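Asks: After the structure tokens below, expect a handful of questions from me.
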Amino acid sequence: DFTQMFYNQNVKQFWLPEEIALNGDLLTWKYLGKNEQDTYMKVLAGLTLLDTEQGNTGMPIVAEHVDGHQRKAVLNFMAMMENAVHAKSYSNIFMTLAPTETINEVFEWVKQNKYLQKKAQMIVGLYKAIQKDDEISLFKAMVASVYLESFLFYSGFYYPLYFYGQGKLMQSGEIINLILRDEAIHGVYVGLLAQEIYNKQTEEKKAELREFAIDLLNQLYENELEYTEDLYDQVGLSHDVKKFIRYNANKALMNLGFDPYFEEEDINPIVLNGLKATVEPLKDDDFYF
Amino acid sequence: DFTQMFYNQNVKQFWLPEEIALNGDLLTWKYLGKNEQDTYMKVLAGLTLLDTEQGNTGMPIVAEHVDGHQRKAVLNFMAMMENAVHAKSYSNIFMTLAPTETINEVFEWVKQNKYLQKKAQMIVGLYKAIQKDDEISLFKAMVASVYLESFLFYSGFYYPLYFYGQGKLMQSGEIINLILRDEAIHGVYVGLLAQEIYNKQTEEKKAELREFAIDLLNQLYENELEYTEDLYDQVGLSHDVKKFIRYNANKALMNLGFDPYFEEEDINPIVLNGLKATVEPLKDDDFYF
Amino acid sequence: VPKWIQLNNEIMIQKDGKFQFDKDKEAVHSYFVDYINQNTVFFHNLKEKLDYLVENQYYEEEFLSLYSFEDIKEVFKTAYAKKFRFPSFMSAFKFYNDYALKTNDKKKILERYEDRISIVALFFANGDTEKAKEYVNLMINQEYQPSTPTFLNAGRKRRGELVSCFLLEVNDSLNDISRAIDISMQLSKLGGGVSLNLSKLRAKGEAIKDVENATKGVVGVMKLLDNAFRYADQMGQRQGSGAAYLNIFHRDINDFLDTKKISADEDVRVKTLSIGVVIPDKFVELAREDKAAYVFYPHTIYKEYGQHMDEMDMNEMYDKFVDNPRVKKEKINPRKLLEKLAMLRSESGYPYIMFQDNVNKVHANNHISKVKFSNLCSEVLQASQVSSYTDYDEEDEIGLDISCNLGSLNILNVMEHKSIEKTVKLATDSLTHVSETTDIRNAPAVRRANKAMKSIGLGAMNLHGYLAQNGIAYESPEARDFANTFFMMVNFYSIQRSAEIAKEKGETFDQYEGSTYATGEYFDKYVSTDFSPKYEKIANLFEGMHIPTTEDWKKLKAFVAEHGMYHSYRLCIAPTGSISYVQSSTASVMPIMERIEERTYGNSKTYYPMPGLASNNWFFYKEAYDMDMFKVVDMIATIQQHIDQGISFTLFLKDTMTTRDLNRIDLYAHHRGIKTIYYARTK
Amino acid sequence: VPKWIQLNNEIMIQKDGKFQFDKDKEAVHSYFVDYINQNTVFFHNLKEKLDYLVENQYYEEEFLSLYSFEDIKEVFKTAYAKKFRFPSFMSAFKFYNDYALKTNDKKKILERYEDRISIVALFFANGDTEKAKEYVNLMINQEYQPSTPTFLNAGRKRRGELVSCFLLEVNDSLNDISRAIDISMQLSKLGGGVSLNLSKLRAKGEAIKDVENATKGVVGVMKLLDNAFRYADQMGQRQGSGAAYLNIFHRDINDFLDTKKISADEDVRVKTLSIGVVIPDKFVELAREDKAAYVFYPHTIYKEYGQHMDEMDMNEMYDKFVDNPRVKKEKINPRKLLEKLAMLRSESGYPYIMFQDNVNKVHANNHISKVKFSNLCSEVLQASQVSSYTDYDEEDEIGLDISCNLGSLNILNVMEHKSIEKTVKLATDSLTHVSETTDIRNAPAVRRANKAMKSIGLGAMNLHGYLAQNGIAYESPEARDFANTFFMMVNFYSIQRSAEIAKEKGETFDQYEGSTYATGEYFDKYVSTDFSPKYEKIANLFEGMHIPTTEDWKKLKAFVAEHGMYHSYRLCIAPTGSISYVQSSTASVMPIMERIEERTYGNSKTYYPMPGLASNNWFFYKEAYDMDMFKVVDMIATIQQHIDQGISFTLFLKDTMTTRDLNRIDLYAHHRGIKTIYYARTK
Ligand SMILES: Nc1ncnc2c1ncn2[C@@H]1O[C@H](COP(=O)(O)OP(=O)(O)OP(=O)(O)O)[C@@H](O)[C@H]1O
Ligand SMILES: Nc1ncnc2c1ncn2[C@@H]1O[C@H](COP(=O)(O)OP(=O)(O)OP(=O)(O)O)[C@@H](O)[C@H]1O
Ligand SMILES: Cc1cn([C@H]2C[C@H](O)[C@@H](COP(=O)(O)OP(=O)(O)OP(=O)(O)O)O2)c(=O)[nH]c1=O
Ligand SMILES: [Mg+2]
Ligand SMILES: [Mg+2]
Ligand SMILES: [Mn+2]
Ligand SMILES: [Mn+2]
Ligand SMILES: [Mn+2]
Ligand SMILES: [Mn+2]
């Protein structure tokens, strides 16, 4: 009942980072403190890693196991967006704002950062555990994918949105909003596929799947807290970001058909403010007036 | 040396089925004989069936085994074009020209056809034989992929190009020309990835891989001749189609860095009208002798 | 954020449900109280100012030496006696950011508006103090505005040429192609926009010295020209702008057009080279009847007939070309080509469309040559003769390359002063002076045609502004009636001034005797059709001004017969990009694109309402995109019937309309006599 | 597959563990008894053949009209009396595919090897039957080989130019840049490779008439030249090849080099224009001492001193440039620049390296000008004076643009016939004739330099072939001794022929009086040092030939002082790429790249063994990549000491070695006196 409308929405949202000129951010970037620039680079690098694995591994593997040519076409399109559009856009931002050495250093930093490695290990592990014709392993990977789309990106998204909302780094911010618009529909779509599998189960099996989903969320959440503190303490924003990730965790649960897990909190209003032509042939009557 | 350049060319060639209005083809379709309509339907179904294998297996399997983030992104983009763009385009052409019952029957016929099946299963067999961390099996699959993209499609493309060059079925011919333009670049790109593997091999292993490629080409070519007579004798075109197959076989070989196999021939003019050394610092005393 | 910028952004803040337009005026005051006066260099007297500007190589000594200091001081006093005030912030901002003379360090303002106007007037008068005062009164009343080159550079030593529209003919040879590249580079160095005709160039796959499939076509020449224009970019100030025109019957026309497709490869697409397509009536007839057309190889036609394909009338030559076996041609579908043109214009606004027969059925100088192509702005339409640039140490055959002189009447200011005649004649005199003082030593055909043809372009602007401030809709028949009458008077007084200059100097333009002015044919429609307003409102608008009748036109025809005409071409309506801001006017005769335009300068936002915009005339200031393009075509044709050259005519389309609508607008423009179509701007 | 193709492929099928080289001979027989004799066009006699080739616009009738038909018949009979047989299939294949004259549709062969040689000899002799027979005997014995342009185009109506390479000096002006682009297109149209010195062009960020940071630098001119060479690509047959040379002290030297980086952006990357770097001894000295160097802005130096930066000696003016505050400069690391050069040469083989001081310490015409750049093959090193191309209607100051005619001695055939003297003199006469009959009507500086300098290039081929076929290792000291003696003999007889031509014509080259030939300095090392072979084997190789001693050199010096020299430059060793196949010779004086080369033609593959390769001389035919590049540098320096121009010295590198090894090879070449380095080809 939904794939065709997701297909149409995904293809109509198609974009490339080159559509957005980035040289306009040069001055507001220059004006940020060293702490702010450091957090910003690292935040986008963490996002790049997530999209790299979502594009290389997550979306293609889910596409392989989901039945139906139209469902596969949507998932293939989403996979392309992850690595050919999203992951690449971050390099466009980096290449504009930062010198090569700072770019090299931040990519080295992703390799050695323990929270980023842990979250990649956990998510990719679940993707690679999918067994052919085994719907339960597939469900588990789809939960992981929804948590990546609708929860894990958000510790990263906070900062570009926080600046966009203050009228700073608005070109980079425009790219990020386009990425976020895509991930929101990706999380909903994968969520609907996960619910399909969940709804086939006995009540006993469902109870176990909820346990899996909640245990996984808590494990990812605890790691994300440490990651958030590590990045944001130097810019004074860790508590604010934590509220934001809890907000988005609830959205991820909802995408999976589950009740919200965290209590509602006031999000920084700045971040809330951060949120060919048709052709006809010529008739013989068009030549006369 | 080449992936970013191909990335650029691929993404700038992006298109969607909806861009070409198909209904005006009915004004020339109605004037074709039964044999012409039959051949066109059968050719179209042949292309559709082969392209589906490439979207579901060929491109995603190569993307899975190739190392490199940028290569995986380009390959993902190509897989997307197969599943999201090409497959929808072929379906659109069919739905415009034939009623539902006729489409189902043509696909039943082509699905049972000996020559279409022989080539489809030969290609799919090589994709299924790729082994993790075995570059020889990957190379063999890449050869199969290049043969599909740059050679096997062309016994089929001939007919839409033949009409397109005569002013018949111009809307579907425009679509086919866009598809063909994508398959050309797909073949060239996968060809470069195969040459990379080939160049890492010993001289004896190279000679063995050359023998594999020529032997495979021979098997496919002999089946193409039979496929060609089976479809095109009823419309009197087989002689010219055979010249077009050999010409495209030579292009496929050149994509794989191999010499042409067949003598140069002229093509039907109607179809033509349709168509890093190690950096070591100077240590001083290198200026004295 | 500066105070004037806050006062300007306060316009959008609505009070009582209305825009605070008057706040803009306050912004101007702030922009002068806080910035302009603080950063304006002041001198104890005008003598010290002139000495400082001349000594520091700001001005030229020659034009100031023609007057005594008392006369220059009197001209400056006449300029300052008006007490001119910019009515909007954007007018003063555009003048003091683009045209006001600044120090070498670009931190101080040496020229006010009155100073620049006085200097331009003194340059125009060429030693006549009374004429200089007349020019000062013309420009300080803002009745006439010299073009951006003339207004910016007149009287300045560190300057480019006063002409920025150049049309080059390229002959089918490597020597001619290299010379065209060189001349394009030299003219872009001077700051001018260069248009090149590529129709004489042989297509791709033609023979060079009887070796087959050797020519690269016009696309390689376009790549060379694009590189030349990228290299010559006004000493790294503005992006080098060039245009290439190809006849639609040239075989390369598709590849030509393919240079503007987004899917085109890097070796095919030209980015800084605008493209225009010349469409003869034969192509429109072939598309209308759905007959398949033929695109011809120019070199085969030249070999068979001894003349270039674009040098003969395709209406009578097309059948002979098709039936000639020695002429090589390719089959095309003209309707498919029209759809491709519409699609390309939807994507990028290219190509410019030149309706060759629409231009040449009213062209007065067809004996010299038929108009084969237009300029970068698609409004200059003049006879051009190709040059034969031979090898070294061999004499070149210098032809005629078009370079007309731009200047725009402010229709609102001209008509409220009831001074159509005086403004037109003074503008013609100033354009004649600038054409006579132009000497380009690296473009031989441009210089020869400037000396011979003496062609000038007198344009108009603020048409929509004038109509909206007078309660007239741009699409109304009353607006077309006003345009007809106003531009007929402009043509009448331009012809009268040209004939008066010819009588005074005793010379006409070269080959005038063969022109329709000499034979009296040009005045036919003027001696038989009365162009007085048909509506009482327009007649009351023209009250206080003598409207030339048929008897007046007969007298003018007799005067031209007796004395000749000094200018081969007089009127052309240029887009008038930035000078419309300084004059507080709507751009050209085009309808306004937006009622209030939002711009970003530096990191600051600014708001420019259209001149005279208020609550009462908000409805009359209809946006161009909301307008019916057929009625815009009707108005532009009404104006074009009184303009000897073309009008920069931009189409304003909505994203909803398809390529069929664009093609319909183009075909209605062709039917209504539109000479050129400039751009297809999609909202 | 053809029978000759199978016979040629039978070489690699080993019999008893040995290659079947003799099968190659069989292939040629097949290639003649199945293809060439059937595809040749035979006439009843030579009269009908000559008439058919003359009326059908295959041959120029002027050069044939200087002989009676009896003399032409005698020349052709002399050519055919040798019964010349191609010893390898690839020799005949290359001649009949690249140099034999074919019909208009290229379906039949009109020219045999003897016919082509006879036509070239008749063109060379210019009406002298005995001289024509001498040329026929020289070429049919394959002692001398005219360059590909001369051999292919001599006596042909549809011919191009006989000059292979052209060198242009580009002055720092838009007029000069446009003229350079035009001349480059004209000379690429003529088929010649064009080299342009961009060192006089001011760098990026320089002032164009007091507006600063305006110039695009040499990279914009590089892009313009790249597009010009792409457009002028020999009518689409051979890709247009150009070379740009920049001094290493130019500020743009990095950006220059960045044009060849594989990661360069499209707006900077240049792909059809080869790059060369001119390195004075000052740069090598700065890199050796690790002192930070300074690259300079040419326009500031020209303003301060009145001369261009490359117009004067950097070794004496570098400190003055650095200490001058009015000269603008940028700090660079010379060792980092050297490492960048090595990395670029490893990646792409660019830039060409020209050691300016090595060229000019032995340059005989420093009075006319110092050698500031080289040609596309980096072997032409001649004085050039820049031209002042002024505005239109202004006279241009025409300078000297280098251009020389190429011709190679076949060392094996010359020494086998014991005819160094006769071959050198006849080749000098043929090159003098080629220079005299060369008249280029679109390159004025090239024409003036050809008329004044009278420079020719007499190269040599089959050095490695002769050494390997005589049991001498190319890296051995005996090989260097042979090269020393042979090229001293070549220089002696070339100087003797030049002086004899000057005596017989009563004229020398322009400004000869200031040259080292006139002052006798050039002969210093020849009148004090004996260049006779130091090894008995080499002396036996030179038996039957009078090796010039110091007394003969003193007599030649006196003869030159009395009569002068006709040619400013005589000897230059070109790469001799494809014409070495026809002569059955190794390419130039370079060592062989491979013993048997596998080349793909059409859908077939062919194997060409090196000339004379066999079991007994397999290891004497050592591959260049396996050789020590230091000993190859020693050989090239030994040859270079007797060559007035340069030698196209290609470096042959292994993949294992680093950029430090490449830098060491370059520095050893500079130390040993190597003038230019052509390519860094990595295996
Ligand atoms: N809208 C405006 N357009 C142009 N110049 C202006 C404008 N407003 C102020 N100025 C400049 O600032 C000066 C101060 O003008 P203001 O409105 O204070 O009164 P004023 O009576 O015109 O003054 P002044 O004694 O300078 O003539 C003007 O003379 C003029 O040079
Ligand atoms: N290697 C070769 N190089 C050049 N021409 C050749 C070669 N081989 C054969 N030909 C040409 O083909 C002809 C075939 O004759 P072939 O060499 O077999 O000997 P033939 O008939 O005894 O006569 P002859 O050797 O005296 O010409 C030759 O006369 C010559 O014109
Ligand atoms: C016109 C122009 C010149 N140049 C550079 C290239 C030329 O080598 C250099 C000289 O140009 P010139 O033609 O000599 O300009 P000019 O003579 O008017 O200025 P000047 O008196 O200082 O010589 O300027 C550009 O880079 N871009 C351009 O558009
Ligand atoms: Mg010509
Ligand atoms: Mg100059
Ligand atoms: Mn993503
Ligand atoms: Mn996603
Ligand atoms: Mn496909
Ligand atoms: Mn494909």
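The residue numbers of chain D are those assigned by Swiss-Prot, with the residues present covering 6-688 sequentially.
Recorded method for this deposit: electron microscopy, 3.9 Å.
Just so it is clear, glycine is given a Cβ too, placed from its N, Cα and C backbone atoms.
Swiss-Prot feature annotations, pasted as is:
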BINDING   D:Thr153, D:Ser169, D:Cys170, D:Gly198, D:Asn380, D:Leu381, D:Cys382, D:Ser383, D:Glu384, D:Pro580, D:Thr581, D:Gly582, D:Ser583, D:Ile584  substrate binding site
MUTAGEN   D:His255 to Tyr  In ts-A 73; temperature-sensitive lethal mutation
ACT_SITE  D:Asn380  active site, proton acceptor
ACT_SITE  D:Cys382  active site, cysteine radical intermediate
ACT_SITE  D:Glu384  active site, proton acceptor
Asks: Tell me which of the binding-site residues D:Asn380, D:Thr581 sits in the most Cβ-dense spot, judged by other Cβ atoms within 10 Å.
Replies: D:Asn380
Asks: With H, G and I counted as helix, E and B as strand and the rest as coil, say where DSSP puts D:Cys170 (substrate binding site).
Replies: strand
Asks: Does anything in the same chain, at least 6 positions from D:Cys170 (substrate binding site), have a Cβ under 8 Å from its Cβ, and if so what?
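Replies: Set apart from D:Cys170 (substrate binding site) by at least 6 residues yet with Cβ under 8 Å, we have D:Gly197, D:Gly198, D:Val199, D:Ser200, D:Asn380, D:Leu381, D:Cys382, D:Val385, D:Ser408, D:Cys409, D:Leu411, D:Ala579.
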Asks: Out of these binding-site residues, D:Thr153, D:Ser583, which one has the fewest other C-beta atoms within 10 Å of its own C-beta?
Replies: D:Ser583
Asks: Which of the three DSSP states, helix, strand or coil, fits D:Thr153 (substrate binding site)?
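Replies: Helix, per DSSP.
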Asks: Taking only same-chain residues 6+ apart in sequence, whose CB is under 8 Å from that of D:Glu384 (substrate binding site), what do you get?
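Replies: Listed in sequence order, they are D:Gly462, D:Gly464, D:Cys577, D:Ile578, D:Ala579, D:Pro580, D:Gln650, D:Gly651, D:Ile652, D:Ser653, D:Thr681, D:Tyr683.
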Asks: When the Cα-Cα distance from D:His255 (mutagenesis position) is computed for each of the binding-site residues D:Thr153, D:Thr581, D:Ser583, which gives the smallest value?
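Replies: For D:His255 (mutagenesis position), the spatially nearest of the binding-site residues is D:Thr581.
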Asks: Around the Cβ of D:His255 (mutagenesis position), how many other Cβ atoms lie within 10 Å? Please give the count over every shown protein chain.
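Replies: Summing over all protein chains shown, D:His255 (mutagenesis position) has 26 other Cβ atoms within 10 Å.
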Asks: Let me know how many other Cβ atoms fall within 10 Å of the Cβ of D:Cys382 (substrate binding site).
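Replies: Total other Cβ atoms inside 10 Å, all chains included: 29.
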Asks: Using only the residues recorded as binding substrate (D:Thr153, D:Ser169, D:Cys170, D:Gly198, D:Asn380, D:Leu381, D:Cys382, D:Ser383, D:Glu384, D:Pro580, D:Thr581, D:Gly582, D:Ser583, D:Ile584), report the maximum Cα-Cα distance in Å, whole number please.
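Replies: It comes out at 19 Å between the most distant Cα atoms.
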